[PDB]
Structures are given as C-alpha cells and as structure tokens.
Amino acid sequence: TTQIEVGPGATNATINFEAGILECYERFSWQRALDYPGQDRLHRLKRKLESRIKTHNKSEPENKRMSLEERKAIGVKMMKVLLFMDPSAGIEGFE
Amino acid sequence: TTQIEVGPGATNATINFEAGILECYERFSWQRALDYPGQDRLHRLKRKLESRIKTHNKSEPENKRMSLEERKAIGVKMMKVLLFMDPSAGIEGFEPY
Amino acid sequence: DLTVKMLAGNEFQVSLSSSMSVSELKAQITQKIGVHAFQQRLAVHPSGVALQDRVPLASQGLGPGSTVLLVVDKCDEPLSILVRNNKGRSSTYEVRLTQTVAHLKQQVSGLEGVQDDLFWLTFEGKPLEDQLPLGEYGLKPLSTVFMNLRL
Amino acid sequence: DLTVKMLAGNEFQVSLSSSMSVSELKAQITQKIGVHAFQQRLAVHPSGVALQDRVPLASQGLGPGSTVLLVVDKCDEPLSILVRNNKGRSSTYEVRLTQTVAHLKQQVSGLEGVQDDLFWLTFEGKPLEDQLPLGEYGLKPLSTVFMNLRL
C-alpha cells in the first residue's frame, strides 16, 4: 500500500492498460477456467470500463478518441512488454 | 451476458490467473502509468487475493500448496499464452515476436 | 487414446479411431467439450510446438499416452460477407464466426423478406447447416454465400 | 539532448555531457524522475534492443536527437540479509532492494539497541549511504553488511 505519484497522462494510460486486462479475462474465460466469482469481476470491469471510455472520449477531441476494441489492442501490447520486460513486444505500447 | 460452465478446478486456475493480473498491475504501476484509482484496484486485488490463497491452501496437500509469489509466476505464464493465444513457447522459453 | 490438457491444467481423454489426423482429433474434442474446430489451438506437450495439419499425429511424436495442449480462441471479432439472393443481387451482412448459420439466415430472411424455412445457404458448393457456427466454413471478408429457394 | 520514452507514451529530455555513457544516462534519469538506477532497463528506439552499460551511447546505434526506451523493473521481491554488530553477532533482516539504507538502519537500531547516527553500515568494503536504496549495492540473500561504530 505505497502510492506512486503520477501525471495527467496516467488516466488514459490506465484505461488502455485495463482494457487489455479485460481482453485477458475474456480469453481466459474461453478456457473455462474462470470461476463464477471471477466471471463477475470480468463483467463489472467491462461495465465500468465502457463507462470510463465513454466518459473519457467526450473529454477529448474526436481525432484522438478510441473504441473499446481499439484500446484493447494497445493494452495487449503494453501487457506483453511488462510480462516479457522487452520493448520489442512491444513498441506500440511506446516502450 | 452469457455464462460459461466452469468445473471444480476453476478456483485454483482463477487464483493463479488473477495473481498474474496483479503482477501486471504492479509492473505497470512502476512505469508511473497507473492512475490513483488504478493503484487502489491494485492494492484491493492484492488483499483479496492474499486472503483467497490462505483459504485455498488449507484444503490442498502441502506439495501443491502455492504462495502468492510463486502463483504469480504461474499467472504470468498463463497471461503469456493468452496474450499470444499460443501455448507454443509462449510460456516455456522466450519466443517473443 | 490421447490426453488433452487445457490452460487450467485439466485433462481428458480422446481415442483416435483410424487416420489419427489432426482434423479427426479436433472433431472428437468438439464432441467431448463442445469447442468448435476453428476455435481449437493445439500443441505438443511439453515442447509447446503447434500441431501440423497435413501431418499424421504419429509423425509429430504423438502416440498412445501422449498429451496435447488445447488453447481456445473464440474468434468473435466482426467481419462482413455477401449473400446473393436468387436473383443475383448481392447484399452485405455483418457477422461473427461464432454466430450460427441459422442466425445468419435470420438476417438474410429479414433483408430479403423471405421466410428462413423457404431457403438454404451454400458456400463453395457445400450447404451451410443451421446449427453450425459460421467459422465452421472458413468464411472470409466478403466471401459470397448463395441463397437457394425451396418448393 | 536525448529523448526518454516510457510505457504509455510519457516523454522527457536528458542532456549528455561531456561524453556519452550508459552509467551516466541512468544517473541522469534518476535525478529527473527519481527512478533508481538499478531498476532501469534501457533500450534503443525503435530497435527495442537493450543498451549495454559498458559501451558508450555514441558507439551504439544511439546519438543526438535519438529516442531511448525506459521500462522500470520494480525489483522489490522480499529477501533476507545479515548485519553483523560490533561484537561479531550477525542477525537476519527482511528487506526489499527498493527500501532505503536509512530504513535498514532503523531496523538495525531497534534490534541492536543502538542509535542510528552512532553507526554506519558497510558492504564489501564500501559504506552504505542513507538516501540510497539497498539495490544500488547489489545485496543478495544472506549477504553480510557490517556495522561500524562512530564516536
């Protein structure tokens, strides 16, 4: 429980990161390994996520707006970089 | 909202999977990318998860008993194969594209 | 007789009848747990090397007592195809490879104004079956599906 | 100037003088954003290939106006070390590499019953600095840090 100071750019970053998180929950559920309590955490995160994307998009110009599926792709790349600790996964996540 | 029938072994699978999700939250957090509410969901997950592990470890034999840190290793492995939709070396030895 | 291991580590058996082809293996996995062939990603245990389609399992180091890894990929992402009514008029439909043929026929039915029981779809000569997923037929972006009327 | 790029797009600038060196780049980054050196994983952009601490930045595929990628390896896995008091008695301490030398001294104070400003720690000959993280000294499980008494 130790907080790390961040800047404004972390909001849109977290929305994308957690989009990728959702995409993993979903792929995991395909394996039929996601228990019932776990399936609820999947559905609620999607609910909030869609609520936050809809809220964030309006707060930003149209040319920069992104869909749930568009952010998933960015979040996936980001997660690959963190798991493999290698920008090659990768580059799209910016590093 | 459609559901998926799971099976008894889902409990253990989910603990490890989400243990890997936590490892990703933490690693993301050190990139100064995780906003404050995000860091809250990180720490909540860690608490919940840690209590679930203690509860689940009592019912299983000592050999297959896993701690949060070693479960993480398993969760990230799962995460790797999922992210690539490819068991093919996605977990064992390197292979990033 | 072969062992299929899924992401969670759960296993189940599949006995190969004859050819011992990958296609056959997938067909048995569909019968066993209901995962459509086009959604199955199979690999050798514990090397992780993916199975080769045009090669016999017994050739890839897969004999009795062996274990194959299954990863499921839903393939739920949207694509567009074309359905040609009897007249020759092609019209575009948005679909998902997971949607059933019956589901697609419902779209065609609504657009063409023809009751689903009064027609059947075909792709590359072979009939589409109502209770089967579209992914079953390897439909690609703008593949042409033909509509056939009934008496 | 050099551009440092982090996960999620955040950027900042670094000035390298007089000559280029990886060791210095990391020290520079530490001053700018406060990321400990030992946690820095630097890579060339857009290559993605990791820099090498030995070789200078100009002797690599790197130079002026070029971008580097920073990923932060937390390196906060708990481990145990040994600290030997003035009488030769060694005790174990649970620490993380991301905690400060000052925090380890607080742990040593309480246990050893000695004020922290009345001693300093040394590892492999060199002294440990209050403000620095334990990870800068490359401590390992059951490493032996020595206690030294002031006057």
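All chain D residue numbers match Swiss-Prot; in order, they span 4-154.
Header entry for method reads X-ray crystallography, 2.3 Å.
Using the three backbone atoms N, Cα and C, a Cβ is placed for every residue, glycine included.
What Swiss-Prot says about the mutagenesis result for D:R44 to A is this: Does not affect ISG15 signaling, interaction with ITGAL or activation of SRC family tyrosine kinases. If you take the C-beta of D:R44 (mutagenesis position) and look for same-chain residues 6 or more apart in sequence within under 8 angstroms, you find D:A53, D:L73, D:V74, D:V75, D:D76. A strand conformation is recorded for D:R44 (mutagenesis position) in the three-state DSSP classification.
Within the same chain, residues at least six positions away from D:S83 (mutagenesis position) with a Cβ under 8 Å of its Cβ are D:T95, D:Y96, D:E97, D:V98, D:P144, D:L145. In Swiss-Prot, the entry for mutagenesis D:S83 to A states: Does not affect ISG15 signaling, interaction with ITGAL or activation of SRC family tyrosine kinases. The structure shown retains the original residue.
Swiss-Prot documents D:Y96 to L as a published mutagenesis change and attaches the note Reduces ISG15 signaling. Strongly reduces ISG15 signaling and abolishes interaction with ITGAL and activation of SRC family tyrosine kinases; when associated with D-102. According to DSSP, D:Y96 (mutagenesis position) sits within a strand segment.
One mutagenesis experiment catalogued in Swiss-Prot, D:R99 to A, is accompanied by this note: Strongly reduces ISG15 signaling and abolishes interaction with ITGAL.
Same-chain residues at least 6 positions away in sequence with a Cβ under 8 Å from that of D:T101 (mutagenesis position) are, in sequence order, D:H39, D:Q42, D:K77, D:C78, D:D79, D:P136, D:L137, D:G138. Experimental mutagenesis is annotated in Swiss-Prot for D:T101 to A, with the remark: Strongly reduces ISG15 signaling and abolishes interaction with ITGAL and activation of SRC family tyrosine kinases.
With a cut-off of 8 Å between CB atoms and residues at least 6 apart in sequence, the same chain places D:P136, D:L137 near D:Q102 (mutagenesis position), listed in sequence order. D:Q102 to D appears in Swiss-Prot as a published mutagenesis result, with the remark: Reduces ISG15 signaling. Strongly reduces ISG15 signaling and abolishes interaction with ITGAL and activation of SRC family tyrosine kinases; when associated with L-96.
Taking all protein chains in view, 16 other C-beta atoms sit within 10 angstroms of the C-beta of D:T103 (mutagenesis position). Per Swiss-Prot, mutagenesis D:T103 to A is noted as: Strongly reduces ISG15 signaling and abolishes interaction with ITGAL.
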### Task
Quick one: of the mutagenesis positions D:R44, D:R99, D:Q102, which have a CB under 8 A from chain B's CB atoms?
none
